[PDB]
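S.K.: Structure incoming, see below.
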Amino acid sequence: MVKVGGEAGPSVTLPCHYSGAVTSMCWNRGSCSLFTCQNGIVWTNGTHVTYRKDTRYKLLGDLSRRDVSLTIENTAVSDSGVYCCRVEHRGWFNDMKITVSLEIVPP
Ligand code: NA
């Protein structure tokens with residue numbers, strides 16, 4: 001599990017990188033599970049973000065180099081929780097899933 005966090009306010013980045021050919025991914029707000037981002041907050045098509053639930057959610061890394069790290073701007077305590085970085089592959093069982101814990105503490 002990846003552990004990140006900080007005091008509420010400043011941005012935090014949830015690191016996520018994958019291997020192989022460029023492919024689509026989504027971020028889940030919640031633990032990783034069987035199905036693709038059931039509480040999805042960001043979706044990509046491999047090269048671009050196609051949808052985000054909140055404008056605070058940004059992918060500021062180089063997607064073409066498989067850096068799909070999520071930055072949350074203007075963090076709040078309520079952002080705390082488990083997130084899933086899910087990189088989509090062609091099987092049923094072979095998606096790459098990284099679990100990230102986010103801890104945003106009160107100032
Ligand atoms: Na991968």
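Count begins at 1; order follows the chain as displayed.
We read in the header that X-ray crystallography, 1.3 Å was used to get this structure.
In case you wondered, yes, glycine gets a Cβ from its N, Cα and C as well.
What Swiss-Prot records for this protein is below:
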type	residues	note
MUTAGEN	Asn94 to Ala (Swiss-Prot position 114)	About 60% loss of Chikungunya virus entry
MUTAGEN	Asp95 to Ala (Swiss-Prot position 115)	About 25% loss of Chikungunya virus entry
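Looking at the shown structure, what environment does each listed feature sit in?
M.R.: Around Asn94 (mutagenesis position), no same-chain residue at least 6 positions away in sequence has a Cβ under 8 Å from its Cβ.
Sequence-distant contacts of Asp95 (mutagenesis position), defined by Cβ-Cβ distance under 8 angstroms and a gap of at least six in the same chain, are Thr36, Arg86, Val87, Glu88, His89.
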S.K.: Would you mind pulling the DSSP three-state label for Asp95 (mutagenesis position)?
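M.R.: In three-state terms, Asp95 (mutagenesis position) counts as coil.
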